[PDB]
Structures are given as C-alpha cells and as structure tokens.
Amino acid sequence: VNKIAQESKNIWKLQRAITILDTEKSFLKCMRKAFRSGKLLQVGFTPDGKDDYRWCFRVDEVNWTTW
Amino acid sequence: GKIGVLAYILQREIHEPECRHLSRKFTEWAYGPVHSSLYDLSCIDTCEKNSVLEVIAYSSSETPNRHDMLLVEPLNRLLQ
Amino acid sequence: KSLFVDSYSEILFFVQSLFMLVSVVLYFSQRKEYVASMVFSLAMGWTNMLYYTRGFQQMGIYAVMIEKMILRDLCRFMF
Amino acid sequence: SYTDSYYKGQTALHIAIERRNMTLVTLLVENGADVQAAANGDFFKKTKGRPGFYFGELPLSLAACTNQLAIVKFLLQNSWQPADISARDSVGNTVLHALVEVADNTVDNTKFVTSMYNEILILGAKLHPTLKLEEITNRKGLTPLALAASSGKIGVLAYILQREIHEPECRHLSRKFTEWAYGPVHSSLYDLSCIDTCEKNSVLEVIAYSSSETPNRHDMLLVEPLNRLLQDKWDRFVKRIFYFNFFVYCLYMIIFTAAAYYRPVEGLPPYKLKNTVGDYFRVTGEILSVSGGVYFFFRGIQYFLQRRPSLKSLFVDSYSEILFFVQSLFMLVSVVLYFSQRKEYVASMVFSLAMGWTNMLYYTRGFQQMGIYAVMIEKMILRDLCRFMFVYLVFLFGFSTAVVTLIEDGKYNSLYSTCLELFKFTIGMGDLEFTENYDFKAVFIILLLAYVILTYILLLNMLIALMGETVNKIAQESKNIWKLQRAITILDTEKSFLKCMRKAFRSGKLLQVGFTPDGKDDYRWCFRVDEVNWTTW
Amino acid sequence: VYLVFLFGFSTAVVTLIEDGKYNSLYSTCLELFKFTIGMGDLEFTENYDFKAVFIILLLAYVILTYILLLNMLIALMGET
Amino acid sequence: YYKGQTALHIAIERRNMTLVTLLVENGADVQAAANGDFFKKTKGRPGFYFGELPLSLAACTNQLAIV
Ligand SMILES: CCCCCCCCCCCCC(=O)O[C@@H](COC(=O)CCC)COP(=O)(O)O[C@H]1[C@H](O)[C@@H](O)[C@@H](O)[C@@H](O)[C@@H]1O
Ligand SMILES: CCCCCCCCCCCCC(=O)O[C@@H](COC(=O)CCC)COP(=O)(O)O[C@H]1[C@H](O)[C@@H](O)[C@@H](O)[C@@H](O)[C@@H]1O
Ligand SMILES: CCCCCCCCCCCCCCCC(=O)O[C@H](COC(=O)CCCCCC)COP(=O)(O)OCCN
Ligand SMILES: CCCCCCCCCCCCCCCC(=O)O[C@H](COC(=O)CCCCCC)COP(=O)(O)OCCN
C-alpha cells in the first residue's frame, strides 16, 4: 500500500474509462449527446481561406506568471 | 504506449504564421491571470475506427504505459 | 493470456452466469446439486457487487488495491 | 463603455490596464476617462464555475490584482483625476477586499498579493492619513482581515497578522512591533485588534466556527500570533475550567453507571421507593442522571440554534455535538419509557450509558498526545473503517446467504444465525464446522474457506496496512485538527465564562510607537512574544 | 482509550443483564475482555430481555475495540 | 531591573567600537558587574544572561574586536 497509491488511482481511472466507453457504445437510445465537446471555431483560417471547426474541449487555466 | 509522444501531440501548440492550424491546443482568450485553453479532440472522442480513448482503453494489456496514458490532460478532463 | 491476466470482472460475471445456467440444468435434470451451483452463483454475485465500486473514487481505488493484494501478496502467501 | 450584460461597465481604461499598456492608461486618464467606473457585467462577477474573472469591478482594483504597481500609483496620484482608494463595488469590496478575494495561497500569488496589499495600504496612508482603510466593511460586514480569515486565505492572513512597516509616517500601519531590544533577544508586540474579541467578526471566531468548506481552516491557526494566543488563553484559565468540566462529567458518568447498575429487576416501572438508604441513593442518582441528560439536550439545542448548520455541516463536521445530543436523546426516551410503564427504558438507558462512556473520549483534547490520538481515531473511523465495513459487509452478507441457502432444516437456516456464525470468524472464534444440516460438505467448506480467505486473511490485514498508510500520512493534519478542537473549546469556554470575567484581554494596553496620523498615542491591547535571533546583529 | 470503551460497554451490558450467572461488573468486564484475545463468545448469556440491544452493544464494542483500536495500535506502533 | 548597567555595557550592546574605545580611554571600569535581574537566568522574566561583565558581553554578542 505504500507503493500502489498512484498505480491504483491510475488503474481506477482506466476502469472508469472502460465503463464510460462501454456505456457510450451500448447506449440503447440512439442519443447523439455522447459527442462531448461542441463545434467551436479554432482559428477559422486554414492554409486556404476556408474555416476550421474541430470539436474542441474547453479547459480554463490560471497562471500568476508570464503576464 | 508512447506516452511521451502522445503527451506532446495532444497539447501541441505552434506559435508562428501559416502553422497555427497544425496546433491541437488553442487559447481562445486571456485576461490578466485567467485564460481558456481549447484542446482539439479530433480523433480522441470519436472517429471512424481508431479513437485514442478506445485504443488506450481496449489495449491488449501488453502496452507499456496503458494505465498512465489517460492522465494526459485532455483525456482525463474529457473522461471526467 | 489477456483473457485471464486482464479483464477479471468480465470473467467473474461470466462464471457467475455459468453457475446459474448449470444450476438450471441440474434443476430440470432432477439433481439436488443445483443447490451447489446456485449457492456458488449467489456468493460470486454478491462478491461481484465490488465491480460497482468504480465510479466512486475512494471505494474504486480501495477495490483496485484489493485486486492487487489478491494478485500479489495473497498469491505468494498462499503458495 | 460596453452595454452588454456580460461586460456591462467595461471602459477602455479596463482594457488598457488589462493589456498592460502604461501609455494608453496615461492617455485615457488625461482625456477624462472615469477612474471609478464599475465594470459589473456578469463576466466580472463571482461564481467561478462560470467563465469570468472578478477583481472588484474598478480599474484601481484591476491594476492591483494584475500586479501593476505603476498603474495603481498613477491612478491614485495622477494630476487629472485621482482615484478614490476607498471606492466600493456592488459587493462593497474595496481594493484590499479585492486583493484578499483574488488570492489562492500559491507562492507567486501570495508574493504579489502581499506586496500589492502593502503598497496600496502605504499609498492610502500617504494620501489619506486620517483614513482607517482596513476598517471598511463590505456588505457582508467583513473587513479585509475578516474576509481573509473567513475565506481561508492563509497566505494573506499570515502576512497581515505579523505585518511590519518601517518607513517613517507609516509605522502606525504595522501590526507587529518591537518594544525593546538587546543582543540576540528582542520582544515583539502583536496588534491583537479584532483577534481575541470584537463582537462582530473576530479572527479566532471566524476561523474556528467556519463551515468546514474553508480550504485551510486547520492550517490558519498555525501562524505565529494565533497559536501562542490560544496557548496563552489555555494556560491562563481554560485549562482549569476544562479540567473542572472533565471532572464533573466523570462524576456524572459514575453516578449514571451506579444508578443504572442497581436498577430494580422487578417488572413494569415506575418502581415504588422502598424506605431504605440504598434506594434513596439510587433515586438521587437517577434524578441526577436525568438532570444531566436534560442539560446536554439543551446544550445541543443551543448549539444548533446559535450556529444553524445548513443540513450538511452537522454531518461532515462537529461530531461531538451530535454524539452528546444523541446520548441525551436516549436518556430522555428512557425517561419517557420509564414513566410509560415499558421495560424498553432499559434499552434506551444502556445505549445512553455506552454512548456516554464513549463520549468520555471528547475530553482527550486539552492533552496533546491523547487529543491527537483521539483525532486519529476519528479519521480511522471515517476513512478506513467505513471503506472496510462496506466491502466486508458485502462479503459477509453474500457468503451468509450462500451458506444459509445450503443449510436446510436445522438449528441454523435463519439468515441471522448464519450471519452471526460467519461474523465469528472475524473475531477469531469461527467454528468452521458449526453445522452438518446440509448435503454437499465440499460446497459448505469451500464457501467457508473462501469467506475466510477473502475476509479474515485478506481484508483485516489490508485494513491494518491501510491504517498504517493513514497514520503515516495524517500526523500533521491530526495535530492541526487537535489544535482547532482546542481552539473551539477555548472560544466556547470564553463565551460561557459563568462569572462575568473581566480578564478577556491578554497583555495590557501597551504603547507601540505612539505616532498616529495625528499626535495622539494609540493603545491596541498588544500581545507580547519574546523572540531570539542569532543572525542580523 | 480501550479501558474506557471496555468499562463503558461492560457497564451497559451488565445493566442489560438481569438475574443471571454473570450479572456483575467483574464477570461482564472479563467476558468483554475475552473479545480482545480472540475468545469472546458473543452469546455468553441469554439472561436478558431485548436480544437486539445485547447484540448491538456487543457488535459495537467489537467494532470499536477489536477491529479498530487493536489494528490502530498496530499501525501506530509501525509509525513509532 | 537594569541594575549595574554602565555606559560601557550600553556601548558594547550598540556595537559601537568608537564609544567603547572612548569610554575605556576615560577610565571606564572594565570589570563592572551588571547585577540586574534583567541580566540573569529564569526566563519567565524577560532578559539575557551574559556573565554580567563587559568582556563576557562582548564575547556573547560576537564582538571579537571589542574582546
Ligand atoms: C465463491 C466466490 C469466489 C469469489 C472469488 C473472487 C473474489 C474477488 C471478487 C472481486 C470482484 C471485483 C471485480 O469486479 O474484479 C476485479 C478483479 O479482482 C481480482 O483480482 C480477482 C482475482 C481472481 C477487477 O477486475 P477488472 O475488470 O477491473 O480488471 C482490471 C481492468 O478492468 C483494468 O483495465 C486493468 O487492466 C486492471 O489491470 C485489471 O485488473
Ligand atoms: C453506541 C456507541 C457508539 C459510539 C460510536 C462513536 C465512537 C467514537 C466516539 C468518540 C467521542 C469523541 C467525540 O467527541 O467525537 C469525535 C468524533 O469521532 C467520530 O468520528 C465519531 C464518528 C461517529 C470528535 O469529533 P469533533 O467534535 O472533534 O469534530 C471535529 C471538529 O471538532 C474539528 O473542528 C474538525 O472540523 C474535524 O474535522 C471534526 O471532525
Ligand atoms: C458488523 C455486523 C455483523 C453482523 C452480525 C449479525 C447481525 C446482522 C443480521 C442480518 C440478517 C437479518 C436479521 C434479521 C433479524 C431477525 O428477525 O432475526 C431474529 C434475531 O433478532 C435479532 O437478534 C436482531 C439483530 C440486530 C442486528 C444488529 C446489527 C430472530 O430469530 P433467531 O434465530 O435469532 O431466534 C430464534 C429462536 N428460535
Ligand atoms: C485490561 C483490564 C481487563 C479487565 C478484566 C476484568 C477486571 C476488571 C474488574 C473491574 C470491576 C470491579 C472488580 C470488583 C472485584 C470483585 O469484587 O469481584 C470478585 C473477584 O475479584 C477479583 O477477581 C479482582 C480482579 C482484579 C482486577 C485486575 C485488573 C468476585 O466476584 P466473582 O463473580 O468473580 O466470583 C463470585 C463467586 N460466587
């Protein structure tokens, strides 16, 4: 137990990930909300003039350095 | 199981013209200390065959770092 | 090899159901040993209730530690 | 400015400060930009779960919060329109309230918030010497110090409580002073205003009676003045008052034990009082037992009324009040069943007696080693015993149901008896051949051996291992929780006090420097702390 | 702490017991001490009413002392 | 409490070499015993024991030059 703390946390997270994937693959109702991110415009400027929407996921962060 | 390369790719951010579209991490806006990152999730959440979540989770148990790969930031936050 | 060294929960739930079906077969075969199969299925199912400790961080991590204790320390000790 | 509800009130000055453009700020202030505009859109409010950033809604607070000393200096000291340093937002927060609010106790955050707090206060003293800036209360009635204490901002509280400012015309802002010096030794004086008592939001009251969601409620009492202050109050009077209370509770439990032990064995109470000495003592003991139960009942009611826990803070926290209250509830139910002519008053009474003797562990606080030990017992019960009992009871019920299913037509074949027999393995008394009323002996013994391996060999030894990890990891947390428990005891003892004690203050009206903004001499009820430093001769 | 718990639950149990062989603080204290050495009977008497109260008291004693305090003693001796 | 404290003791206390030299030039008693209770043990009262003598004060204050 002194040595399997982080290993057990990671293995639990993997088990819950397998549960999540099984739940979303079974799903029994043809629900589209499992697509989890929403279609945002990242840059809107590819090498050509077209715009790129890439289903991004928002993560807010705070830093007190590199103002 | 190349956790180093996966950790590089999933939060890749390239700051130069004509290459920002290659990035997979974007900063939409930034106040003084606060700023909101955006991770790509193409080929992560769902795709044709080889979603990274499905590839990691349904690995064959001989992958080196399968337990630790889901700790890479967008994967852990997406699963939560 | 991955059928046994990994995915223990699927194997345990499958074996629970196998005991249930063998119990049904012995029940309709006019054998009292259906009670033996039934009680093994019942005990295994109640122990397989530990599967659902995932989804709770503290109980899930505790269950994972139980798994690793069984595989590493209890196995060496029991040998 | 913007009229959108998300960014309502945002001027170009807010953007200029945000972009860290000093020249644009100077040009905007030159052209008459309002330096007290309230940016109060929904983006700039609290509720961090939404996207947003709160800074106090004002550009001076924005410049302070973004670590821009030049812009706050300019906005306060520009030639066109100086900014009111005592300006207030919709919450009533000033610049210092905003600096307290934005803190998150990280090292860089603590550094910049400390420096900006110091500079803003110094500039406030210079521009407004008569202003008591830190006494301004927001709409919740909290000063910046009380806000820091209530929100768990240990980084800012730890700075404020031992603040030293040495500049002339600014030493009155200090809260730590030095009365005298010698060679290695010097005697420090701490301000102590709004710490021991101010009737509104004293820092000890704010920390101790926090709602358990404060991040650092256990760590905040480790700062230099508060720990010595609580130890001083303890050794002054609360040690004696607490030990008297412990003695009285011991007498109460001894009397209750004696009265319950010699209960009449005849049926159907109330019991006629036989004219003999022993029964007179018995009736006196019973009366005192019920009296003490009523006392603890009303104490628990007073606790719940004075605090009003919000339906979860009375289960995650304050376990002792609940336990003493339940003890008194069992006592009162015992009285009701006694006078209702029911024998079940013995059941209520024995639960009260057992719970009271276990509640004797409450008084281990006030003794450091026993108090820390009792805190560790609490944490074991909440974390390791709870997880263990969940998994253990699942295994026990599963194997008991399997075994009692296997058993047919015996003295066993009730679920309770089989559960008890399987439980006997845990206490080292399992028979392992407690019945033969079955067919399939191999199935019976396989079930019992599997139960033994999964519970007795595995889970109990795993519980020992996990408790080992816990004691390895909860040492400092246990000491901090013990100190918080003793602090709560100190505050309750001071607020009870039973004789109108005048000695609420610690160490006299010492003169710190005697140089106020005016010529008057300020007395602050200081607290003395003698310190020795061999460096800095 | 153990003697406080032992005396408390012994007083509760002997209060519950009426007109029996044990029915005394010494005998009940000894019977509750026997749980510590792995010899507690758990049905040492039936001279009471309210079997549920008796067994609840004994199980609470067992959990608070044998399962908790002894294993905690092992853990704290490990730390020491 | 400050009984027996001479000007030499204050001069050593303030780390002023010049004042110590001037006082010793003016016949200051280099064996004066500061018998005040502020310069003794029993720390329940504030103080600092140093052996009561200017030489011991100089040694105890890391003033090697004055020693
Ligand atoms: C008669 C009665 C007999 C009962 C006997 C059995 C008692 C135990 C019952 C416990 C039931 C709990 C459970 O459901 O099974 C536990 C396994 O516990 C054991 O060790 C059993 C040893 C045999 C978790 O198995 P899991 O499916 O989560 O496997 C993990 C993957 O998911 C994950 O991705 C990783 O690859 C990870 O490395 C894998 O392990
Ligand atoms: C039939 C008989 C059953 C008896 C069962 C119970 C046995 C233990 C009885 C022990 C009595 C000692 C006591 O009085 O209770 C212990 C709690 O022990 C338990 O875990 C009981 C679980 C129920 C201390 O509770 P405390 O008031 O100190 O709460 C702490 C705050 O003070 C502090 O500020 C912090 O916020 C901290 O986070 C809080 O927790
Ligand atoms: C750490 C926990 C360990 C568990 C230990 C075993 C107790 C759990 C029992 C759960 C199974 C369901 C109980 C059903 C109660 C009941 O209805 O059974 C009653 C027994 O009544 C009681 O003692 C109530 C017990 C109160 C429970 C206090 C936790 C009657 O039949 P008897 O065979 O006993 O007497 C028959 C005489 N010919
Ligand atoms: C870790 C501690 C574990 C506690 C173990 C139990 C002991 C605690 C007893 C406390 C209750 C008060 C004792 C009262 C003594 C007494 O008066 O009881 C006497 C027996 O006296 C003694 O053995 C003295 C015991 C010495 C105590 C050595 C620690 C006789 O009654 P019996 O029912 O036994 O015999 C009756 C035959 N007709």
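Numbering, chain D: per Swiss-Prot, residues 193-603, 627-752 in sequence.
Just so it is clear, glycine is given a Cβ too, placed from its N, Cα and C backbone atoms.
Annotation note: D:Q202 (mutagenesis position) sits in a coil segment as assigned by DSSP. For D:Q202 (mutagenesis position), applying a Cβ distance below 8 Å and a minimum sequence separation of six or more within one chain yields D:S193, D:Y194, D:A231, D:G233, D:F236. According to Swiss-Prot, the mutagenesis experiment D:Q202 to A carries this note: Strongly reduces affinity for ATP; when associated with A-199.
For D:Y511, D:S512, D:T550, D:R557, the entry in Swiss-Prot reads resiniferatoxin binding site. Shown in sequence order, D:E570 are the residues of the chain, 6+ apart in sequence, with a C-beta less than 8 angstroms from the C-beta of D:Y511 (resiniferatoxin binding site).
Around the Cβ of D:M547 (mutagenesis position), a 10 Å sphere holds 20 further Cβ atoms from the protein chains shown. DSSP assigns D:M547 (mutagenesis position) to a helical segment in the three-state reduction. Here Swiss-Prot notes a mutagenesis experiment, D:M547 to L, with the remark: Reduces binding to resiniferatoxin.
Taking all protein chains in view, 20 other C-beta atoms sit within 10 angstroms of the C-beta of D:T550 (mutagenesis position). Mutagenesis annotation in Swiss-Prot: D:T550 to I, described as Reduces sensitivity to capsaicin 10-fold; no effect on sensitivity to resiniferatoxin. Reduces binding to resiniferatoxin; the structure shown retains the original residue.
Within the same chain, residues at least 6 positions away in sequence whose Cβ sits under 8 Å from that of D:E636 (mutagenesis position) are D:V595, D:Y627, D:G645, D:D646, D:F649. Quoting Swiss-Prot on the mutagenesis of D:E636 to K: Abolishes channel activity. Restored channel activity; when associated with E-639.
For D:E636 to Q, Swiss-Prot lists a mutagenesis experiment annotated as follows: Slight modification of pore attributes. In three-state terms derived from DSSP, D:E636 (mutagenesis position) belongs to a helical segment.
Among the features that Swiss-Prot reports, Na(+) 2 binding site is placed at D:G643. According to DSSP, D:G643 (Na(+) 2 binding site) sits in a coil region rather than a helix or strand. Long-range Cβ neighbours of D:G643 (Na(+) 2 binding site) (same chain, at least 6 residues apart, Cβ-Cβ under 8 Å): none.
Among the features that Swiss-Prot reports, Na(+) 1 binding site is placed at D:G643, with the record citing similarity to another entry.
Per Swiss-Prot, Ca(2+) binding site is recorded for D:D646. All chains included, 10 other C-beta atoms sit within 10 angstroms of the C-beta of D:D646 (Ca(2+) binding site).
For the mutagenesis experiment D:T704 to A, the note given by Swiss-Prot reads: No effect on PMA-induced enhancement of capsaicin-evoked currents but reduces direct activation by PMA. Under a cutoff of 8 A between CB atoms, and with a sequence separation of 6+ in the same chain, the neighbours of D:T704 (mutagenesis position) are D:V430, D:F434, D:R557, D:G558. According to DSSP, D:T704 (mutagenesis position) is assigned to a helical segment.
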Quiz prompt | Non-site residues, in chain order, whose CB comes within 8 A of the mean position of the CB atoms of D:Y511, D:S512, D:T550, D:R557 at resiniferatoxin | solution = D:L515, D:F516, D:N551, D:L553, D:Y554, D:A566, D:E570
Exercise. Fill in the CA-CA distance, D:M547 (mutagenesis position) to D:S512 (resiniferatoxin binding site), as an integer in Å.
Key: 11
Exercise. Could you round the CA separation between D:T550 (mutagenesis position) and D:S512 (resiniferatoxin binding site) to a whole angstrom and send it over?
Key: 11
Quiz item: Among the binding-site residues D:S512, D:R557, which residue has the largest number of other Cβ atoms within 10 Å of its own Cβ?
Solution: D:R557
Self-check item: Members of the recorded positions set D:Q202, D:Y511, D:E636, D:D646, D:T704 whose C-beta sits under 8 angstroms from chain E
Solution: none
Exercise. Give the maximum pairwise CA distance in Å, whole number, for the residues D:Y511, D:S512, D:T550, D:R557 listed as binding resiniferatoxin.
Key: 14
Quiz item: Is any of D:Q202, D:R557, D:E636, D:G643, D:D646, D:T704 (recorded positions) within Cβ reach of ligand 2, i.e. under 6 A, and which?
Solution: none
